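To start, the structure itself, in structure tokens.
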Amino acid sequence: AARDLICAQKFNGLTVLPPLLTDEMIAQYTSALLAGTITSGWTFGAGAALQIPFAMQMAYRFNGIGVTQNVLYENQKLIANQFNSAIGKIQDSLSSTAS
Amino acid sequence: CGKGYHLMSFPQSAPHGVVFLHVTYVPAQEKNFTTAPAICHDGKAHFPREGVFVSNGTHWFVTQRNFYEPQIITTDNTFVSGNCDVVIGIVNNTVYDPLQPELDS
Ligand SMILES: *[C@@H]1O[C@H](CO)[C@@H](O)[C@H](O)[C@H]1NC(C)=O
Ligand SMILES: *[C@@H]1O[C@H](CO)[C@@H](O)[C@H](O)[C@H]1NC(C)=O
């Protein structure tokens, strides 16, 4: 075709180095962090990862903000549906707007 | 302030800088357990005040989260909210009332 900009930059002595960590290693780190915070709660960031059920971790996280834990256990389907709708709206927000 | 659960920190001097000695709390030896979110006793649902419900295989105990010391499930360390047909995963266990034997004398 024609002369590219990057070929001119390479021919004039300007070189772009590649990063040390690939995208696959970044994705592996992100997946490990997600799995740790999903299964073990916050205990994996302070030593050994201690497993817990997720509803009981959710009860602790409501307890930390000042709401008693019986609010979650009596309404757990509503928190589940609200979380599902909230994480589903991020998909429709990111699939259309590019700003 | 360091890695772990923070307790203190001790500053130290250095050439062109400062050195901190963070003191932290690290849990060491864990063992695995069976747990339930709540206790159905006498048609009422019991939730712990602080801590967690654990089972050693036969009985049900209450203990704190960051350490393992088992205690008997009591009315003093539990509170009642609703009936045992809404909470998912509720089990059956007796609840000790300290007021009844002090009444019966
Ligand atoms: C407890 O049980 C789980 C499930 O089998 C097992 O993976 C784990 O090694 C056991 N021990 C501890 C200390 O968690
Ligand atoms: C707990 O007791 C109630 C009535 O006493 C009974 O209906 C229920 O099935 C019991 N729970 C289990 C897990 O068996």
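Chain A uses Swiss-Prot numbers throughout; the residues present, in order, are 845-943.
Method of determination (from the header): electron microscopy, 3.3 Å.
Placed from the backbone N, Cα and C atoms, the Cβ positions cover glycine too.
Look at A:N856 (variant position): DSSP puts it in coil. Listed in sequence order, the residues of the same chain lying 6 or more apart from A:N856 (variant position) and placing their CB within less than 8 Å of its CB: none are present. Record note (Swiss-Prot) on the natural variant A:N856 to K: In strain: Omicron/BA.1.
For the natural variant A:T859 to N, the note given by Swiss-Prot reads: In strain: Lambda/C.37.
When other Cβ atoms within 10 Å of the Cβ of A:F888 (variant position) are tallied across all protein chains shown, the result is 17. Per Swiss-Prot, natural variant A:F888 to L is noted as: In strain: Eta/B.1.525.
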TODO: Taking chain B as the partner, extract the variant positions from A:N856, A:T859, A:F888 whose Cβ is under 8 Å from a partner Cβ; order them by sequence and answer 'none' if none remain.
DONE: none
TODO: Report, in whole Å, the straight Cα-to-Cα distance of A:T859 (variant position) from A:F888 (variant position).
DONE: 41
Open item on the list: Let me check the 10 A CB neighbour count of A:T859 (variant position). How many other CB atoms are there?
Closed with: 7
